[PDB]
Protein chains: 2
Amino acid sequence: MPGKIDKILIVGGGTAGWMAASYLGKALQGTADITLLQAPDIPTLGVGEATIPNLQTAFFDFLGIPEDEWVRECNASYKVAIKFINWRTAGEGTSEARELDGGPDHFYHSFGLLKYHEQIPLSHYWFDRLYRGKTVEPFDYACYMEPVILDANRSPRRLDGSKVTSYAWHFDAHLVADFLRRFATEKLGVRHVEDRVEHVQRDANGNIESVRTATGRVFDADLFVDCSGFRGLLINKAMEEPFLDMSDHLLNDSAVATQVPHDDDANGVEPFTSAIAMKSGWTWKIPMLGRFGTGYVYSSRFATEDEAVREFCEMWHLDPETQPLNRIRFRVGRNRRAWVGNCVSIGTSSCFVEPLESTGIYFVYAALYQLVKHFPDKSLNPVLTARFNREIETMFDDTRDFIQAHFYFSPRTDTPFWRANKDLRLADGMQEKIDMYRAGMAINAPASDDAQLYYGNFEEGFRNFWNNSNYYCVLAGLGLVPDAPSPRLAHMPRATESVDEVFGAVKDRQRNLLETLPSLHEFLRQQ
Amino acid sequence: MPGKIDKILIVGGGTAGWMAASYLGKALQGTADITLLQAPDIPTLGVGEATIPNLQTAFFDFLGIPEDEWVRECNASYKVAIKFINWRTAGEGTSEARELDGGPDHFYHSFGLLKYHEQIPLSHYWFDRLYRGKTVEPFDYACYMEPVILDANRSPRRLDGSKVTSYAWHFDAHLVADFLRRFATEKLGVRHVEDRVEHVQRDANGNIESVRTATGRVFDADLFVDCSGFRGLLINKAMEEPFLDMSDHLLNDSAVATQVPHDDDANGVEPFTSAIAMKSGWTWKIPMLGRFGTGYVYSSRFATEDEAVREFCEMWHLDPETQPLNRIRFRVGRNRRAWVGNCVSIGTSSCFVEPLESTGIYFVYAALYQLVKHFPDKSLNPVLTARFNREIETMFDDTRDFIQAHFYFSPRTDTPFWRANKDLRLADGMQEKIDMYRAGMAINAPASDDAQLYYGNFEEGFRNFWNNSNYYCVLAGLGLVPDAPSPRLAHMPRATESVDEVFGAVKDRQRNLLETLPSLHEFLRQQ
């Protein structure tokens, strides 16, 4: 029997750095010696992270950390949707929803899954009626309860603590990474070393022998986890593994972000991340406690850093000359392979796409999950590495495609940027998915419509990650709809007649919860 | 909005024909006029069909026909597993299991899902112990209850109806096909027309316009369902869609079968299908009431029709000169596309593999589920056709790959046949599964271990058709095991401690069910 993996080195102590340590530390407790190694750096401003409900179940639960413990520690707010503002109307970068067809220009992509009615998703019925002029209501307000209580800043949890929807979290990623550093080093015995990588020594098979620091210390391991971010000091720099840039699908590659103090007592707290459309990109808003993180993700090919700073500053009425700002140049795309030899890449050293669908932290634990699932012994079975790499690239490429579709099907033509997004090509696979949608099909419909079984079983919320609910939210929201209704509904007349009962169940639940839910401000006050 | 499908013509009245008619009859009820076109064929003996548990949940439940109703009507027996006799030992075509390491040469592929212990399949734990000399028990007896009661022919239902395992059915195909012809024609207004197909008329879009029968009538429809079996009267002969002969993976093409009188009161009924290895193929045994179907599937490349008749007849002690026998030349493979134009194929006209893993009927109701799901309007969107052909294509090729692995990984080398199966190449997709399997990994492990949820939600039980449990039963059974244990197990000392009480559970459940269960004969008698 071959040697198990004894000693692990994680280069990088960012957010992915410490998540890899917590997760690996608890998954190999007592059977592996983990040492993390991270260097002194200029900290960035806490500009915020938006997340996805399985952060609790796939990650914190695995560690053994109760949701209320880490939420209280890192002062996190609650997230129920992403509110997409101004993607359908022309004009300047404003925090104000423009006017489109009577009401404001927004749509909600909310957590949870559409209700099935006689083995067909609610979306199909909605569109059937929309197409035959029996409704004019937007997909989101017809099929989801969420858009109504969200308009009113209601809490996802009642005052007593009961949960009325699927939600995720907003937080300063720094504070969470600090939480996980304390946990990993204190309760899981991960060894923290503060030092700078100086030289990496490779053996004859091109694997990592040892990494040596600036103070002359040498560390050696069985498995090296590269969590160094965009630098890819192990996977790219030492291992010479190519990073596949992917700006043939994503135009954005830069950001300018800050943190803005906010009066919660006066305006309450928003139970959603806001994706606000600009002239050469979009802008995030991530509500926190008395704070909100915000960042303008732009394309450097359509706006200079100067233009992006004053566009971003004007919309928030901030002083360009005195507001602390971070200016980032992103590495958009992924490694050709995430794992080569004894080097495994976790976090932005592996891949990266703009945070339009809150996939930042997801990629890290989804990958850490995948790494444990496909875990090696000292023989480093190539089958294990191959399949691991395959899950990581379909995970990444799928999301790259989904996010591109946010720009591709925007009606806007008002700036060179919005018109430029229309000249791009969708991947062959995203292209096949639109054809399906126009044919009146569901795309990757969930196995079940049970919101809990989906976020709860991570093996299920991975294989089927971007499901039919999400595609309709974003595509029907942008205003792209099927050529004609789902051919099946013309053959299911019991079902189309009996559907307005379910359309009325969401209407009843919107109305009851609108007047039976504390403001998210009130709920947070209690916590 | 474009026209719905008003009229469908099904050509063919076999099991596939009447399943198609009953399915579509109930799915598009009130909204389509369905007509079936069967003409008399030379009748065959009732040599038996083995099934899979979702025949009740995906098909009959959908029709609204309760289990006890059709099982009583068609005098069906119960199936709990496929017992594999003499696949690992050299010798003539006998009905008796030879010796192999101090026990009969047989192993079971049962219906359950393998239990999860710390989101790792029990198979990984059993092999762990095997490798470290802690155990020596075969995979099927270690990890499933099923073999210990199947060894004693007990019933999967207690006398009070209560069910203690997943089970499917054995039955004469003829009686089920006639039960459904009554049900379709009587309770779903399907038009049965007795006539032979003389001429198929196509338009310039290559679609079928009408079929003209020998009595001189023409039938036209928007959609044509080809249920004509191997002849492929529409899909292959009219539409000229080519057939893919799969004989670089599947050597078996011929078969000689009969029905045998059985004294149930004297010997009892076997609660399983038997797959008995012969010199140039294998012989099925399908127990029924007072009867058993039996057929020697063989490769005409290695056995002449006469040699197959002699071998088969000697095996069962029958007279090659007086015993009613069916001699069949199979069409093995699938069409290049299952659905071309307005012409859809169902049953053996679409694809056929030997009945080693009981997929004949499954393929029919699988394709119908997929046809209803991807159902068209008169515009006949191509995406629906392609996505359908895609599912039918992977459903077949997967099953083909799995069937081939039964012969590939047998240890036998005694006959030209067995040696030759080892010179065949595995498909690339199969090789990858085998690579994984040897790397300790599971192959297609099911989201849950809940066998009811699996055999219940057909979309789950289809997406994850051949799962890890299937692969382990067949591969471990033949004696193919991984190169070394799952590497995760070494980092899970607490898990490998506590599986003791899980293997301990199968042993109690085996012993407790063996002494408290009635025989399948005692139960069938009561029903």
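Cβ atoms here come from the backbone N, Cα and C positions, even for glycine.
What Swiss-Prot says about this one:
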| type | residues | note |
| --- | --- | --- |
| BINDING | B:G13, B:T15, B:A16, B:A39, B:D41, B:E49, B:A50, B:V197, B:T348, B:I361 | FAD binding site |
| MUTAGEN | B:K79 to M | Complete loss of halogenase activity |
| MUTAGEN | B:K79 to A | Complete loss of halogenase activity |
| ACT_SITE | B:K79 | active site |
| BINDING | B:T359, B:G360 | chloride binding site |
Alpha-carbon distance [B:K79 (mutagenesis position); B:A50 (FAD binding site)] in Å: 8
Secondary-structure category, per DSSP, in which B:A16 (FAD binding site) falls: helix
Pairwise CA distance, B:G360 (chloride binding site) versus B:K79 (mutagenesis position), rounded so that it is a whole Å: 15
Binding-site residues listed as B:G13, B:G360, least Cβ neighbours within 10 Å: B:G360
C-beta crowding around B:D41 (FAD binding site), within 10 angstroms: 11
Whole-number Å value for how far B:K79 (mutagenesis position) lies from B:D41 (FAD binding site) (Cα to Cα): 30
Pairwise CA distance, B:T348 (FAD binding site) versus B:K79 (mutagenesis position), rounded so that it is a whole Å: 23
Nearest recorded site to B:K79 (mutagenesis position) by CA-CA distance, among binding-site residues B:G13, B:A16, B:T359: B:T359
Neighbourhood of B:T359 (chloride binding site) by C-beta distance under 8 A, where only residues 6 or more apart in the same chain count: B:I52, B:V353, B:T399
Which same-chain residues, if any, lie at least 6 apart from B:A16 (FAD binding site) yet have Cβ under 8 Å of it: B:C227, B:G229, B:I346, B:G347, B:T348, B:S349, B:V364
C-beta crowding around B:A50 (FAD binding site), within 10 angstroms: 27
Residue, out of the recorded positions B:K79, B:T348, whose Cβ gathers the largest set of other Cβ atoms within 10 Å: B:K79
Mapped DSSP class for B:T348 (FAD binding site), helix or strand or coil: helix
Longest CA-CA distance among B:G13, B:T15, B:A16, B:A39, B:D41, B:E49, B:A50, B:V197, B:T348, B:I361, per record bound to FAD, angstrom: 30
Collapsed DSSP category at B:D41 (FAD binding site): coil
